[PDB]
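*Asks:* Below is one structure. I have some questions about it.
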Amino acid sequence: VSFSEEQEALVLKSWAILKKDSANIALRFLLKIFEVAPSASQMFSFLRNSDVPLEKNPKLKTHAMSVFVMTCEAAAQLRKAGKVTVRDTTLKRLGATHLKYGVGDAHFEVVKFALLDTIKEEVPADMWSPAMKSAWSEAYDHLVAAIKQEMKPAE
Amino acid sequence: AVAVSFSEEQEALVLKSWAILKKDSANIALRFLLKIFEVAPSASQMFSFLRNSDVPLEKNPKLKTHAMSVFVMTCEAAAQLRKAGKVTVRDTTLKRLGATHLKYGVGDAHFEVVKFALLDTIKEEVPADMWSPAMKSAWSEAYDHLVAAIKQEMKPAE
Ligand code: HEM
Ligand code: HEM
(Lines of atoms letter the chains of each structure in order from A and count residues from 1; the text may use other names and numbers.)
(Lines give C-alpha, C1' and ligand atoms only; values in the text may rest on other atoms or scores of the structure.)
(Ligands and ions follow the chains in the order given, each with its own letter.)
Protein backbone atom coordinates (compact mmCIF):
# COMPACT_ATOMS: atom_id res chain seq x y z
CA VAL A 1 0.00 0.00 0.00
CA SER A 2 1.58 3.19 -1.26
CA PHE A 3 -0.31 6.02 0.43
CA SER A 4 1.37 9.30 -0.42
CA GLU A 5 1.77 12.47 1.59
CA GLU A 6 -0.44 14.16 -1.01
CA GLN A 7 -3.24 11.66 -0.40
CA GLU A 8 -2.93 12.14 3.37
CA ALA A 9 -3.07 15.91 2.84
CA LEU A 10 -6.31 15.58 0.87
CA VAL A 11 -7.85 13.80 3.90
CA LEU A 12 -6.45 16.21 6.54
CA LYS A 13 -7.50 19.44 4.85
CA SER A 14 -10.96 18.16 3.84
CA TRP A 15 -11.53 16.97 7.43
CA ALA A 16 -10.41 20.39 8.78
CA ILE A 17 -13.36 21.84 6.86
CA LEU A 18 -15.88 19.34 8.25
CA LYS A 19 -14.52 19.94 11.81
CA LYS A 20 -15.19 23.69 11.70
CA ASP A 21 -18.91 22.87 11.25
CA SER A 22 -19.20 19.47 12.89
CA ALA A 23 -22.66 19.84 14.45
CA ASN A 24 -24.51 20.78 11.23
CA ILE A 25 -22.50 18.42 9.08
CA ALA A 26 -22.88 15.45 11.46
CA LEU A 27 -26.66 15.86 11.23
CA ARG A 28 -26.61 15.94 7.39
CA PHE A 29 -24.40 12.82 7.53
CA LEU A 30 -26.74 11.00 9.91
CA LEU A 31 -29.83 11.92 7.85
CA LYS A 32 -27.96 10.61 4.76
CA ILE A 33 -27.46 7.19 6.31
CA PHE A 34 -31.11 7.24 7.41
CA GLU A 35 -32.15 8.08 3.83
CA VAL A 36 -30.11 5.25 2.30
CA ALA A 37 -30.61 2.56 4.98
CA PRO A 38 -33.07 3.35 7.81
CA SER A 39 -32.20 -0.03 9.47
CA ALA A 40 -28.61 1.17 10.20
CA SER A 41 -30.01 4.04 12.27
CA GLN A 42 -32.19 1.45 14.04
CA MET A 43 -29.13 -0.39 15.53
CA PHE A 44 -28.87 2.59 17.93
CA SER A 45 -31.69 4.29 19.95
CA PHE A 46 -34.58 6.46 18.60
CA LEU A 47 -34.95 10.02 19.95
CA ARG A 48 -33.67 12.09 22.96
CA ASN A 49 -32.79 15.81 23.60
CA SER A 50 -34.43 19.01 25.14
CA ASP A 51 -38.02 18.20 23.96
CA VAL A 52 -36.93 18.19 20.24
CA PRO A 53 -38.53 16.12 17.39
CA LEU A 54 -35.23 16.03 15.34
CA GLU A 55 -32.99 12.95 14.99
CA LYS A 56 -30.76 14.21 17.88
CA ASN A 57 -29.47 11.16 19.84
CA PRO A 58 -26.11 11.83 21.62
CA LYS A 59 -24.73 8.41 20.74
CA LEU A 60 -25.37 8.97 17.01
CA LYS A 61 -23.21 12.13 16.94
CA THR A 62 -20.41 10.50 18.92
CA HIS A 63 -20.40 7.52 16.54
CA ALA A 64 -20.36 9.85 13.52
CA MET A 65 -17.31 11.60 14.92
CA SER A 66 -15.61 8.29 15.68
CA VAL A 67 -15.97 7.11 12.07
CA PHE A 68 -14.44 10.30 10.67
CA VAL A 69 -11.75 10.67 13.30
CA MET A 70 -10.54 7.03 13.13
CA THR A 71 -10.59 7.03 9.28
CA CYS A 72 -8.42 10.16 9.35
CA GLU A 73 -6.09 8.55 11.87
CA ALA A 74 -6.02 5.56 9.50
CA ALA A 75 -4.95 7.83 6.63
CA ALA A 76 -2.02 8.94 8.87
CA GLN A 77 -1.02 5.34 9.54
CA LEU A 78 -1.05 4.24 5.89
CA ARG A 79 1.29 7.13 5.02
CA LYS A 80 3.66 6.53 7.95
CA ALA A 81 3.69 2.72 8.05
CA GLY A 82 1.85 1.48 4.93
CA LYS A 83 -0.66 -0.35 7.16
CA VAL A 84 -3.27 0.27 9.88
CA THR A 85 -1.51 0.31 13.27
CA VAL A 86 -4.41 0.84 15.68
CA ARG A 87 -3.98 -0.63 19.18
CA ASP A 88 -4.83 -4.34 19.22
CA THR A 89 -6.98 -3.77 22.33
CA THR A 90 -9.04 -1.12 20.45
CA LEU A 91 -9.36 -3.46 17.43
CA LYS A 92 -10.66 -6.38 19.53
CA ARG A 93 -13.22 -4.05 21.05
CA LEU A 94 -14.40 -2.58 17.71
CA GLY A 95 -14.57 -6.12 16.38
CA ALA A 96 -16.72 -7.35 19.24
CA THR A 97 -19.20 -4.46 19.21
CA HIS A 98 -19.88 -4.44 15.49
CA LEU A 99 -20.35 -8.25 15.42
CA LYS A 100 -22.65 -7.94 18.44
CA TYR A 101 -24.90 -5.39 16.69
CA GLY A 102 -24.90 -7.40 13.43
CA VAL A 103 -22.96 -4.94 11.27
CA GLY A 104 -22.18 -6.56 7.91
CA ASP A 105 -20.42 -5.48 4.68
CA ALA A 106 -23.61 -3.77 3.46
CA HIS A 107 -23.64 -1.51 6.54
CA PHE A 108 -19.93 -0.60 6.32
CA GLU A 109 -20.45 0.21 2.64
CA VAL A 110 -23.53 2.37 3.18
CA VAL A 111 -21.61 4.38 5.77
CA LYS A 112 -18.66 4.67 3.31
CA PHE A 113 -21.05 6.00 0.72
CA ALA A 114 -22.62 8.53 3.09
CA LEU A 115 -19.18 9.58 4.39
CA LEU A 116 -17.89 10.36 0.86
CA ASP A 117 -21.17 12.03 -0.12
CA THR A 118 -20.90 14.25 2.87
CA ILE A 119 -17.35 15.25 2.09
CA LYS A 120 -18.15 16.05 -1.57
CA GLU A 121 -21.21 18.07 -0.48
CA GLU A 122 -19.47 20.03 2.30
CA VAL A 123 -16.09 20.93 0.69
CA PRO A 124 -15.75 23.51 -2.13
CA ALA A 125 -16.26 22.10 -5.66
CA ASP A 126 -12.57 22.69 -6.59
CA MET A 127 -11.21 20.88 -3.54
CA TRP A 128 -13.10 17.75 -4.52
CA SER A 129 -11.73 15.20 -6.97
CA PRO A 130 -11.57 11.44 -7.56
CA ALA A 131 -8.18 11.64 -5.85
CA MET A 132 -9.81 13.00 -2.68
CA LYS A 133 -12.48 10.33 -2.93
CA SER A 134 -9.95 7.53 -3.28
CA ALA A 135 -7.73 8.88 -0.45
CA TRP A 136 -10.65 8.72 2.00
CA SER A 137 -11.77 5.34 0.57
CA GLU A 138 -8.46 3.70 0.91
CA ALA A 139 -8.15 4.78 4.61
CA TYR A 140 -11.72 3.74 5.36
CA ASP A 141 -11.36 0.43 3.57
CA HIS A 142 -8.18 -0.45 5.44
CA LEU A 143 -9.75 0.50 8.80
CA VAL A 144 -12.87 -1.55 8.06
CA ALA A 145 -10.71 -4.54 7.01
CA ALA A 146 -8.79 -4.49 10.32
CA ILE A 147 -12.01 -4.32 12.37
CA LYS A 148 -13.35 -7.30 10.39
CA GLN A 149 -10.25 -9.39 11.12
CA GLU A 150 -11.45 -9.21 14.75
CA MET A 151 -15.07 -10.02 13.77
CA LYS A 152 -14.11 -13.58 12.73
CA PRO A 153 -12.06 -16.53 13.99
CA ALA A 154 -8.25 -16.48 13.90
CA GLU A 155 -7.40 -16.25 10.23
CA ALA B 1 -53.49 -6.71 7.72
CA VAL B 2 -51.56 -3.48 6.98
CA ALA B 3 -53.60 -0.44 5.77
CA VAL B 4 -53.30 -0.21 1.93
CA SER B 5 -53.98 3.18 0.36
CA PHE B 6 -52.54 2.79 -3.18
CA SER B 7 -54.50 4.96 -5.61
CA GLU B 8 -55.08 5.24 -9.34
CA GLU B 9 -53.01 8.38 -9.32
CA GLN B 10 -50.07 6.52 -7.75
CA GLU B 11 -50.37 3.71 -10.21
CA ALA B 12 -50.48 6.18 -13.07
CA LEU B 13 -47.33 7.90 -11.77
CA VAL B 14 -45.44 4.60 -11.70
CA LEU B 15 -46.62 3.50 -15.16
CA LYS B 16 -45.85 6.63 -17.13
CA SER B 17 -42.44 6.91 -15.47
CA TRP B 18 -41.90 3.22 -16.35
CA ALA B 19 -42.73 4.01 -20.00
CA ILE B 20 -39.96 6.62 -19.97
CA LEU B 21 -37.24 4.18 -18.80
CA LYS B 22 -38.06 1.72 -21.60
CA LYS B 23 -36.98 4.23 -24.27
CA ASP B 24 -33.36 3.91 -23.13
CA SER B 25 -33.47 0.51 -21.31
CA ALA B 26 -29.94 -0.92 -21.67
CA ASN B 27 -28.33 2.36 -20.64
CA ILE B 28 -30.74 3.04 -17.77
CA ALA B 29 -30.21 -0.52 -16.51
CA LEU B 30 -26.47 -0.05 -16.59
CA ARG B 31 -26.73 3.24 -14.64
CA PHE B 32 -28.98 1.60 -12.03
CA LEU B 33 -26.41 -1.23 -11.70
CA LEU B 34 -23.50 1.19 -11.22
CA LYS B 35 -25.55 2.94 -8.51
CA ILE B 36 -25.91 -0.28 -6.54
CA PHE B 37 -22.18 -1.08 -6.91
CA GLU B 38 -21.38 2.46 -5.82
CA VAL B 39 -23.48 2.23 -2.62
CA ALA B 40 -22.91 -1.51 -1.80
CA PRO B 41 -20.28 -3.32 -3.91
CA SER B 42 -21.16 -6.51 -1.97
CA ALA B 43 -24.82 -6.48 -3.14
CA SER B 44 -23.50 -6.51 -6.68
CA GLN B 45 -20.92 -9.23 -6.07
CA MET B 46 -23.62 -11.79 -5.03
CA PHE B 47 -24.26 -12.21 -8.75
CA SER B 48 -21.38 -14.67 -9.08
CA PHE B 49 -18.17 -14.87 -11.19
CA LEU B 50 -16.92 -18.40 -12.23
CA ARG B 51 -19.63 -20.08 -14.47
CA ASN B 52 -19.68 -17.18 -17.03
CA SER B 53 -16.20 -15.86 -15.89
CA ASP B 54 -17.25 -12.47 -17.33
CA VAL B 55 -15.26 -9.87 -15.43
CA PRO B 56 -17.30 -6.75 -16.02
CA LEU B 57 -20.42 -5.51 -14.23
CA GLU B 58 -21.33 -4.09 -17.65
CA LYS B 59 -21.45 -7.62 -19.23
CA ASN B 60 -23.29 -9.69 -16.64
CA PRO B 61 -26.65 -11.04 -18.02
CA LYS B 62 -27.80 -12.00 -14.48
CA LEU B 63 -27.40 -8.37 -13.45
CA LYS B 64 -29.39 -6.99 -16.40
CA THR B 65 -32.09 -9.61 -15.95
CA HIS B 66 -32.23 -8.90 -12.23
CA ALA B 67 -32.59 -5.12 -12.66
CA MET B 68 -35.38 -5.77 -15.15
CA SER B 69 -37.15 -7.87 -12.56
CA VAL B 70 -36.90 -5.36 -9.72
CA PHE B 71 -38.55 -2.75 -11.92
CA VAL B 72 -41.10 -4.94 -13.67
CA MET B 73 -42.24 -6.67 -10.46
CA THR B 74 -42.52 -3.34 -8.67
CA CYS B 75 -44.77 -2.06 -11.50
CA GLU B 76 -46.97 -5.09 -11.17
CA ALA B 77 -47.14 -4.54 -7.40
CA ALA B 78 -48.45 -1.02 -8.19
CA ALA B 79 -51.14 -2.47 -10.45
CA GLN B 80 -51.96 -5.12 -7.88
CA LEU B 81 -52.21 -2.78 -4.91
CA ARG B 82 -54.51 -0.55 -6.94
CA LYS B 83 -56.84 -3.38 -8.20
CA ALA B 84 -56.65 -5.99 -5.42
CA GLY B 85 -55.62 -3.87 -2.42
CA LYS B 86 -52.55 -6.10 -1.89
CA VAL B 87 -49.57 -7.65 -3.69
CA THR B 88 -50.95 -10.67 -5.59
CA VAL B 89 -47.74 -12.47 -6.57
CA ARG B 90 -48.77 -16.11 -7.05
CA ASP B 91 -47.61 -18.20 -4.09
CA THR B 92 -45.08 -20.60 -5.68
CA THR B 93 -43.42 -17.50 -7.21
CA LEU B 94 -43.37 -15.82 -3.79
CA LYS B 95 -41.99 -18.78 -1.84
CA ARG B 96 -39.31 -19.11 -4.51
CA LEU B 97 -38.32 -15.42 -4.17
CA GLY B 98 -38.06 -15.70 -0.38
CA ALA B 99 -35.97 -18.88 -0.68
CA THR B 100 -33.58 -17.38 -3.30
CA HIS B 101 -32.97 -14.19 -1.29
CA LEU B 102 -32.52 -16.02 2.05
CA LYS B 103 -30.16 -18.39 0.22
CA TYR B 104 -27.94 -15.42 -0.88
CA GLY B 105 -27.82 -13.54 2.46
CA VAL B 106 -30.09 -10.65 1.38
CA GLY B 107 -31.09 -8.53 4.40
CA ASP B 108 -32.92 -5.31 5.17
CA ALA B 109 -29.96 -3.10 4.23
CA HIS B 110 -29.78 -4.74 0.79
CA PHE B 111 -33.50 -4.08 0.14
CA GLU B 112 -33.08 -0.47 1.20
CA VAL B 113 -30.02 0.13 -0.95
CA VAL B 114 -31.89 -1.20 -4.04
CA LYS B 115 -34.81 1.10 -3.25
CA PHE B 116 -32.36 3.97 -2.85
CA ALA B 117 -30.94 3.18 -6.33
CA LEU B 118 -34.31 2.64 -7.96
CA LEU B 119 -35.54 6.01 -6.74
CA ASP B 120 -32.29 7.59 -7.96
CA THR B 121 -32.83 6.14 -11.40
CA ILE B 122 -36.39 7.44 -11.40
CA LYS B 123 -35.34 10.96 -10.43
CA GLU B 124 -32.37 11.06 -12.81
CA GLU B 125 -34.21 9.68 -15.90
CA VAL B 126 -37.65 11.27 -15.77
CA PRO B 127 -37.96 14.96 -16.75
CA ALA B 128 -37.89 17.54 -14.01
CA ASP B 129 -41.32 18.80 -15.17
CA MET B 130 -42.68 15.30 -14.73
CA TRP B 131 -41.06 14.31 -11.49
CA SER B 132 -42.69 15.02 -8.10
CA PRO B 133 -42.48 13.75 -4.49
CA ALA B 134 -45.78 11.95 -5.24
CA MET B 135 -44.05 10.03 -8.03
CA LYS B 136 -41.25 9.08 -5.64
CA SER B 137 -43.73 7.95 -3.00
CA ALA B 138 -45.75 5.85 -5.45
CA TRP B 139 -42.66 3.85 -6.44
CA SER B 140 -41.62 3.58 -2.75
CA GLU B 141 -44.99 2.29 -1.61
CA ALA B 142 -45.15 -0.29 -4.41
CA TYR B 143 -41.58 -1.40 -3.73
CA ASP B 144 -42.02 -1.50 0.09
CA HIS B 145 -45.12 -3.68 -0.25
CA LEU B 146 -43.48 -6.06 -2.73
CA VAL B 147 -40.52 -6.44 -0.36
CA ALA B 148 -42.94 -6.97 2.58
CA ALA B 149 -44.44 -9.95 0.74
CA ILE B 150 -41.07 -11.51 -0.19
CA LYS B 151 -39.87 -11.10 3.40
CA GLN B 152 -42.93 -13.05 4.73
CA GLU B 153 -41.52 -16.07 2.87
CA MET B 154 -38.02 -15.42 4.32
CA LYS B 155 -39.00 -15.85 8.04
CA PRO B 156 -40.89 -18.46 10.08
CA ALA B 157 -44.64 -17.97 9.43
CA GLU B 158 -44.59 -17.62 13.25
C1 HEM C 1 -14.82 2.62 9.96
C2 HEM C 1 -16.15 2.42 10.46
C3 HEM C 1 -16.55 2.47 11.80
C4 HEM C 1 -15.86 2.88 12.91
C5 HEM C 1 -14.46 3.46 13.01
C6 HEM C 1 -16.72 2.66 14.05
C7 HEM C 1 -16.35 2.95 15.35
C8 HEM C 1 -17.15 2.68 16.44
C9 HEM C 1 -16.76 2.95 17.80
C10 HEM C 1 -15.44 3.54 18.31
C11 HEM C 1 -17.81 2.55 18.56
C12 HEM C 1 -17.90 2.59 20.08
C13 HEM C 1 -18.21 1.21 20.62
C14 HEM C 1 -17.06 0.59 21.31
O15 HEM C 1 -16.00 0.48 20.64
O16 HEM C 1 -17.27 0.24 22.48
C17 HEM C 1 -18.83 2.06 17.68
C18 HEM C 1 -20.07 1.58 18.11
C19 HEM C 1 -21.07 1.10 17.29
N20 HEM C 1 -20.99 1.07 15.93
FE21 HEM C 1 -19.47 1.59 14.80
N22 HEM C 1 -17.92 2.09 13.67
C23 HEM C 1 -17.82 1.95 12.29
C24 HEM C 1 -18.85 1.48 11.47
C25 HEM C 1 -20.14 1.16 11.88
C26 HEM C 1 -21.23 0.78 11.00
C27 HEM C 1 -21.09 0.65 9.50
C28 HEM C 1 -22.34 0.58 11.78
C29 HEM C 1 -23.71 0.36 11.45
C30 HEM C 1 -24.36 0.76 10.19
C31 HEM C 1 -21.88 0.81 13.12
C32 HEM C 1 -22.62 0.47 14.21
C33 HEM C 1 -22.22 0.60 15.52
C34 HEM C 1 -23.06 0.32 16.64
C35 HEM C 1 -24.52 -0.12 16.62
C36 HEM C 1 -22.34 0.62 17.74
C37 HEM C 1 -22.81 0.51 19.17
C38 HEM C 1 -23.08 1.89 19.69
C39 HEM C 1 -23.89 1.86 20.94
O40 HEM C 1 -23.50 1.12 21.87
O41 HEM C 1 -24.92 2.58 20.95
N42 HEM C 1 -20.57 1.20 13.19
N43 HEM C 1 -18.42 2.13 16.38
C1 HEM D 1 -38.30 -5.86 -5.00
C2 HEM D 1 -36.95 -6.38 -4.95
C3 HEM D 1 -36.47 -7.52 -5.61
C4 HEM D 1 -37.07 -8.31 -6.53
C5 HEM D 1 -38.45 -8.12 -7.15
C6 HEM D 1 -36.16 -9.39 -6.84
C7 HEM D 1 -36.43 -10.41 -7.72
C8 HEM D 1 -35.58 -11.47 -8.01
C9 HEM D 1 -35.92 -12.55 -8.92
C10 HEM D 1 -37.17 -12.74 -9.80
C11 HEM D 1 -34.89 -13.42 -8.89
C12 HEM D 1 -34.94 -14.72 -9.71
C13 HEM D 1 -34.38 -16.01 -9.11
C14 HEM D 1 -35.45 -16.97 -8.63
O15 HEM D 1 -35.98 -16.71 -7.52
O16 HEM D 1 -35.74 -17.95 -9.35
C17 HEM D 1 -33.90 -12.84 -7.98
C18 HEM D 1 -32.67 -13.38 -7.70
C19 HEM D 1 -31.73 -12.83 -6.87
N20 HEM D 1 -31.86 -11.64 -6.22
FE21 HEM D 1 -33.43 -10.47 -6.17
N22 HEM D 1 -34.99 -9.29 -6.11
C23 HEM D 1 -35.17 -8.17 -5.34
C24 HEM D 1 -34.22 -7.66 -4.49
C25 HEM D 1 -32.94 -8.15 -4.32
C26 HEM D 1 -31.93 -7.52 -3.51
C27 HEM D 1 -32.13 -6.27 -2.64
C28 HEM D 1 -30.81 -8.28 -3.65
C29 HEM D 1 -29.47 -8.09 -3.22
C30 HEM D 1 -28.86 -6.77 -3.06
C31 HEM D 1 -31.17 -9.34 -4.54
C32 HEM D 1 -30.32 -10.40 -4.83
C33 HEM D 1 -30.66 -11.48 -5.59
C34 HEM D 1 -29.79 -12.56 -5.82
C35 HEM D 1 -28.36 -12.68 -5.34
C36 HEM D 1 -30.44 -13.41 -6.62
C37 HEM D 1 -29.90 -14.73 -7.14
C38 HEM D 1 -29.09 -14.64 -8.40
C39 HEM D 1 -29.65 -15.48 -9.51
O40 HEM D 1 -29.80 -16.72 -9.33
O41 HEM D 1 -29.94 -14.85 -10.57
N42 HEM D 1 -32.46 -9.26 -4.96
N43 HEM D 1 -34.33 -11.65 -7.45
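We're sticking with Swiss-Prot numbering for chain B, so the shown stretch reads 9-166, in order.
Each residue, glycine too, has its Cβ placed from N, Cα and C.
In case it's useful when we look at the structure, here is the feature table from Swiss-Prot:
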- B:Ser56, B:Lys70, B:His74, B:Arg104, B:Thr108, B:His109: heme b binding site (BINDING)
- B:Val47 to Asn: Prevents subunit association, but has little effect on ligand binding (MUTAGEN)
- B:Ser50 to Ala: Prevents subunit association, but has little effect on ligand binding (MUTAGEN)
- B:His74 to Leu: Increases 1000 times the dissociation constant of O(2) (MUTAGEN)
- B:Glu120 to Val: Prevents subunit association, but has little effect on ligand binding (MUTAGEN)
*Asks:* Of B:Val47, B:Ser50, B:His74, B:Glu120, which is closest to B:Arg104 (heme b binding site) if I measure between C-alpha atoms? They're all mutagenesis positions.
*Replies:* B:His74
*Asks:* Recorded positions B:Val47, B:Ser50, B:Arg104, B:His109, B:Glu120: which sit with Cβ under 8 Å of a chain A Cβ?
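*Replies:* Among the recorded positions B:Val47, B:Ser50, B:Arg104, B:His109, B:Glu120, the ones whose Cβ sits under 8 Å from a Cβ of chain A are B:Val47, B:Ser50, B:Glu120.
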*Asks:* Can you see whether DSSP assigns B:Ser56 (heme b binding site) to helix, strand or coil?
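*Replies:* Looking at the DSSP assignment, B:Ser56 (heme b binding site) belongs to neither helix nor strand, so coil.
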*Asks:* State the count of C-beta atoms found within 10 angstroms of the C-beta of B:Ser50 (mutagenesis position), not counting that atom itself.
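*Replies:* A count of 19.
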*Asks:* Fill in the CA-CA distance, B:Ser50 (mutagenesis position) to B:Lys70 (heme b binding site), as an integer in Å.
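*Replies:* Their Cα atoms are separated by 15 Å.
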*Asks:* Under 8 Å between C-beta atoms and at least six apart in sequence, can you list the same-chain neighbours of B:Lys70 (heme b binding site), or say none if there are none?
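*Replies:* Sequence-distant Cβ neighbours: B:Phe55, B:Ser56, B:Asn60.
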*Asks:* Counting across all protein chains present, how many other Cβ atoms fall within 10 Å of the Cβ of B:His74 (mutagenesis position)?
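*Replies:* Taking every protein chain into account, the count is 18.
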*Asks:* Between the binding-site residues B:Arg104, B:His109, whose Cβ has more other Cβ atoms within 10 Å than any of the rest?
*Replies:* B:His109
